[PDB]
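Below you'll find the structure, written out as structure tokens, and then a few comments.
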Number of protein chains: 2
Amino acid sequence: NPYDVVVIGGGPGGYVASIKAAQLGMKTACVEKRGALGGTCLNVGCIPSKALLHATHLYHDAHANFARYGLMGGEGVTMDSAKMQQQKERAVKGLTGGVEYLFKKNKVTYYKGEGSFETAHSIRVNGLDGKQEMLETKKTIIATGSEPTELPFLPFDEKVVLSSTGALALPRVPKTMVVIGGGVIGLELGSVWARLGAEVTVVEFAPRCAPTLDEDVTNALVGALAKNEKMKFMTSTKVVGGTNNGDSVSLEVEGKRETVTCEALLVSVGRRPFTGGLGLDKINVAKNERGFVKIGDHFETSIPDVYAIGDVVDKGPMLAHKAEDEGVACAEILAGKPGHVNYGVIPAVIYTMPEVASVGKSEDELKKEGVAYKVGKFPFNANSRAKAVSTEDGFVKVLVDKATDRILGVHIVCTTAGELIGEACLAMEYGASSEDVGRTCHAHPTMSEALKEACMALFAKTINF
Amino acid sequence: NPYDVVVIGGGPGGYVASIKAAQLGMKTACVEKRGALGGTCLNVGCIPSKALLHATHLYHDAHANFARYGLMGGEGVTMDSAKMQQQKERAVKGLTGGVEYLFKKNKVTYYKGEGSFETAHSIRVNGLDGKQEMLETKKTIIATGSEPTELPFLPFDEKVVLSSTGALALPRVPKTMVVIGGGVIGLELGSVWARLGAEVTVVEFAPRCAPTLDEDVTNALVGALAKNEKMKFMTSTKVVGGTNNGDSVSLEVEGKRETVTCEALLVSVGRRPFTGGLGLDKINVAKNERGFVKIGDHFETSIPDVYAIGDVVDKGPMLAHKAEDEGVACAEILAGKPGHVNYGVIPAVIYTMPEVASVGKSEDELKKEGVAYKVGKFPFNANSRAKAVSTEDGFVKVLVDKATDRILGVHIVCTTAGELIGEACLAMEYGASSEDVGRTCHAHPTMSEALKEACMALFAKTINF
Ligand SMILES: Cc1cc2nc3c(=O)[nH]c(=O)nc-3n(C[C@H](O)[C@H](O)[C@H](O)COP(=O)(O)OP(=O)(O)OC[C@H]3O[C@@H](n4cnc5c(N)ncnc54)[C@H](O)[C@@H]3O)c2cc1C
Ligand SMILES: Cc1cc2nc3c(=O)[nH]c(=O)nc-3n(C[C@H](O)[C@H](O)[C@H](O)COP(=O)(O)OP(=O)(O)OC[C@H]3O[C@@H](n4cnc5c(N)ncnc54)[C@H](O)[C@@H]3O)c2cc1C
């Protein structure tokens, strides 16, 4: 054409890198094959899952908690699953259409089709309309993302053997559902359907669910899931075989064998980096054994002028805000500015109820690294707001360097953990000590006071516990 | 006895000062006349109001919003006002009993009765059980708080002419209710009853409600109150007379006269510092013309060894977290430590729905002070989480010094503003610039991203708007 930058992939990583590059003055194009912008996150990930977790949480509260507050008739509330899915699609549509508008507003040229490398500076676009085009550019950002990991002996058919995409689109509540993989995606998607009536069983190979989190955190979460959603957990369990019977699945597991039968199986064991059809081999962009594109500190691949960000790269966790910050940083670097991402401060949130939010290091990691640390913990059953509205589950746990009082990690389990973690992120970005946070005035009554007091438990004593 | 410190008043200010002083090693006693600890806030303020706002918000959502998400039958939900009040009392009881335990745990000696000064070092306690005692102490902290301002021509009877205490305890929904004073207490309490069916009219002397807030903020709030609670507002209106008819009230107002009739009148024009029965005149502790106890930078009154904190003093806003931080600081100062409160960073939250949270300066103040500032504003109708769950009201507004990028004020209107403001408080406590917050990774999707992006609109451009 020629372009200054061509971004392949329109997910959180690519659409943000595209807008930021355009804003910085670069002639930018974004190639996306799906037919809609927003990538995995907006279309079949972040957004539809949070939309269904919200609607189902309202439903659960009406049935389980309304009476405690004086509300009668909650038992009469039912969920029209077709209308529920329709609102979810409406929400997704509002966001994906919004990104197209931002592209127009920022003058990003949008190509609908699959992008492939011809050379490090020429990209072939196989248009969705059949037409082919060759893009010439100075720089290219690979933001092709990831896809669900399939079990080789039980391929997805998105009818009974489901990936997260199929599970988000079920037209009716399954009677029974088994979830393989007790990670963030399995727990969120299992909660959606368990709230509406499905008998859900989670099968996890590790000793406990969300193995990346400390045991006191996952304990608080699984205890709530077992009590409220009535989910059943089978940890230290391996899946050894299975059969797709067309309208049900038979799974064989072992902890001693056993067979489980379910109407719907959600396989959420992991996600793998996706570079299919990209032509990386043609230009020799290096990948590690897991298939991730290898990058350096400035997002550069092994090939000059070709960069990569988001889920496809060998750095950081596979999360949307990580891809978004890498997109901004990469665009800034391409414009001659000093961009960078702080990989030591990337939060992770589980939108179950209660929610779980973490940033920084876990105790398991500090123990592994031999760091001497102090723990400040404040339970929500002692917090003013949580007691006032009767949603007392969870706690805030702050880990500090026993020598310098610096905050090393913050973990929160409570109804509003996702929004509380932003304060902890800013604290860590700044290298704050527990005393810095503890001496800041927090509004009363708020759940953020539990963060203030857990910090006070580190450098002094908490007041309300 | 003798004591190192005697605290008169067991509200947020006194009970926290008592625990902190005890923790620091001082032999401490707390004198409280009410019969329960927690002061205004726990007993007839913060807690019961947030408990009713929560229950009524669930009720409103069931009727107004359930259908949009696919939940049917929300129309059949009713509120048993007796059970609603009973849960509120349960919540209050759990918190006030908890403070008594903290006193026991910390070895604070608790006297139930009215405290009065005999001399600057001897306090008479008129016990609730009739018995009198004399306390001798080295230092005294006055934390006697405040009380509702009464209209001289329409005294409270807590039956039809109500203060916030009477409005929180109504046994049934009034048909009509007029609220005099469109401030935080009137708006929260008016929302509670409007949600349950009362026709509520707010009468405010100022041009707009919550006059302390910027017009774009109050506009967003009053527009929601008018639409959802169907509240009617009469601003620039003066109350000139009234008659308590026993089972109704007739109010005469003027903007041209007019008479309004209501079943219940909430007078929430303000609160005044309370020092009744304290004997301040006997020891000459100085008060300003409004009745506030005058204090210096270390909370000292005009009389050596006598200090004061909380609602009763001539400093800061009348808020619980302010009293609590003054209590900690004062206790620290009495133990020989350097305590202090940062009055420029005290947040304020309105727990209506949407919520409003502010910290730092408003635009009206910056204009008044001639500060050259930049405004970054991001609306929630462009935020990932708000769109995903369809609760798009409000925005985040960040005010920065146009010269140094330093954050001067943050104002938020949205469903979760109260918990979001803690991040803004830490930012200001640290003297952060908008770029500092804008470059921090915030989890996606969260409403906290609107704060990140409003900051980005100051030093650069937002991405999603
Ligand atoms: C069910 C689910 C829920 C999730 N929830 C959350 C959450 O709440 N918060 C969170 O932080 N993360 C969440 N994630 C993870 C999140 O979706 C990812 O971290 C994220 O999308 C990072 O993505 P990206 O831009 O690198 O990838 P992308 O979103 O995956 O990449 C997407 C795109 O690249 C395009 N593409 C690939 N190859 C080509 C090509 N050759 N030519 C043209 N286009 C191509 C694809 O069509 C697609 O649109 C969730 C994931 C799932 C599956
Ligand atoms: C309806 C309502 C809702 C509110 N909501 C909030 C909110 O959500 N957040 C917020 O920050 N603020 C809120 N406030 C304001 C909050 O209650 C005050 O800022 C707060 O209580 C500051 O108080 P304190 O310790 O100084 O006063 P206190 O709580 O008022 O003082 C209370 C005590 O002093 C005792 N006392 C007085 N004189 C004597 C004496 N001579 N001897 C013994 N005892 C004595 C009284 O009995 C009482 O318990 C609210 C107020 C009201 C009325």
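Residues displayed in chain A correspond, in order, to Swiss-Prot positions 10-264, 268-477.
Note: Cβ is positioned from N, Cα and C throughout, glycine not excepted.
Listed in Swiss-Prot for this protein:
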- A:41-50, A:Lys59, A:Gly124, A:153-155, A:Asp323, A:330-333: FAD binding site (BINDING)
- A:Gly190, A:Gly191, A:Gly192, A:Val193, A:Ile194, A:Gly195, A:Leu196, A:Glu197, A:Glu213, A:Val248, A:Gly282: NAD(+) binding site (BINDING)
- A:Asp256 to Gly: In allele 1 (VARIANT)
- A:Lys268 to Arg: In allele 2 (VARIANT)
- A:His456: active site, proton acceptor (ACT_SITE)
- A:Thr474 to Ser: In allele 1 and allele 2 (VARIANT)
Interface-proximal recorded positions, chain B, C-beta separation under 8 A, candidates A:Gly47, A:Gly192, A:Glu213, A:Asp256: none
Minimum Cα separation from A:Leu196 (NAD(+) binding site), reported as the residue among recorded positions A:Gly47, A:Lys268, A:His456 that achieves it: A:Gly47
Same-chain residues at least 6 apart in sequence whose Cβ lies under 8 Å from A:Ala332 (FAD binding site): A:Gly20, A:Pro21, A:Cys50, A:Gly54, A:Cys55
Candidate nearest A:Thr153 (FAD binding site) in space, where candidates are the recorded positions A:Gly192, A:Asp256, A:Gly282, A:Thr474 and distance is Cα-Cα: A:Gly282
Interval bridged by 3 absent residues [Cα of A:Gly264 to Cα of A:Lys268, Å]: 6
Recorded positions: A:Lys268, A:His456 - member with fewest neighbouring CB atoms within 10 Å: A:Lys268
Among A:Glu41, A:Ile194, A:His456, the recorded positions whose C-beta sits under 6 Å from ligand 2: A:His456
Residue, out of the recorded positions A:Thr153, A:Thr474, whose Cβ gathers the largest set of other Cβ atoms within 10 Å: A:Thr153
A:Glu41 (FAD binding site) and the residue listed as 'active site, proton acceptor', distance between Cα atoms, whole Å: 47
Distance-selected recorded positions near ligand 1 (C-beta under 6 Å), from A:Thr153, A:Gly190, A:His456, A:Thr474: A:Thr153
Integer Å distance between the CA atoms belonging to A:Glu213 (NAD(+) binding site) and A:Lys268 (variant position): 16
Lowest local Cβ density (other Cβ within 10 Å) among binding-site residues: A:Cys50, A:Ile194: A:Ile194
Intrachain C-beta neighbours of A:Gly47 (FAD binding site), sequence separation six or more, cut-off 8 angstroms: A:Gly19, A:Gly20, A:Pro21, A:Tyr24, A:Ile56, A:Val101, A:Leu104, A:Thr105, A:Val108
Rounded to the nearest Å - Cα separation of A:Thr474 (variant position) and A:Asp323 (FAD binding site): 40
Candidate nearest A:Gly282 (NAD(+) binding site) in space, where candidates are the recorded positions A:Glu41, A:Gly44, A:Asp256, A:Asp323 and distance is Cα-Cα: A:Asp323
Cβ neighbour count within 10 Å of A:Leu196 (NAD(+) binding site): 29
